[PDB]
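In what follows, a structure is listed as structure tokens, so that the remarks can point back to it.
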Amino acid sequence: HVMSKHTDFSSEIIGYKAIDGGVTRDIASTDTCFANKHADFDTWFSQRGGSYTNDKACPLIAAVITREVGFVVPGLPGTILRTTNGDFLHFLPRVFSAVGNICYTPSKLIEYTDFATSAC
Amino acid sequence: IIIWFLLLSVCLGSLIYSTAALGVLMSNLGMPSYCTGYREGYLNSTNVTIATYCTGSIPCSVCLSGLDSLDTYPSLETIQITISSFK
Amino acid sequence: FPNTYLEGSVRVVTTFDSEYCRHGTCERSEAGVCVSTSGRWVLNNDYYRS
């Protein structure tokens, strides 16, 4: 199987986030390889002067969306949606605009900048 | 004795390969064929993994070869690590 | 995860003589009480004490 690019729900996306090691993290320009399912991410990354190579052994790209899309699967961050062609997609829904990447404590939800140095 | 069982296994594998080739011909030219039911059911199903849908059955997995699945991502795993102990 | 009494910008935690583990990382700590000025992860050992 070879990954393909899709442009559905493009107008509902504010930005993109990266998932590494099962935990979402911010994206830096120095990263060189990703797994991508979107075509607008090329314009998102090129405007910042970055280039990358597509491979399955690299962190996935997920789009921050303002619309409730997909369904929740236990153990997986965000939501999962499957395209009409069988390809799966990942999104980060939110309730309020001031949301980055949120992790779960046993009692409350707190945002974080780095998983290794947070109460996550 | 063992040779008969080996030949039976080879023939079963050849039949499975023939079914896979029929599925490939279906994906190329249509097609109403043997593997239609499994893929049609799996596309509309909410099972993101093939293990829960096919329940480990060989023909169901063979018919589903070539489609995207959640199991294909190795980056989603998280190996448990024990930190350094002391000085 | 250990018991806590305050969460937010400042945290206070209590520990026992047993190892605690979180998502993908298990660590060993000794019994005691720790106070942090930031919401970072805290455990009772020499590494965090430094």
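Residues 2964-3013, in that order, are what chain C shows, numbered as in Swiss-Prot.
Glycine residues also receive a Cβ, built from the backbone N, Cα and C atoms like all the rest.
Here the residue is the original one, but Swiss-Prot notes a natural variant at this spot, C:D2980 to N: In strain: Theta/P.3. Following the DSSP three-state reduction, the secondary structure of C:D2980 (variant position) is coil. Sequence-distant neighbours of C:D2980 (variant position): residues of the same chain at least 6 apart with a C-beta under 8 Å from its C-beta are C:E2993, C:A2994.
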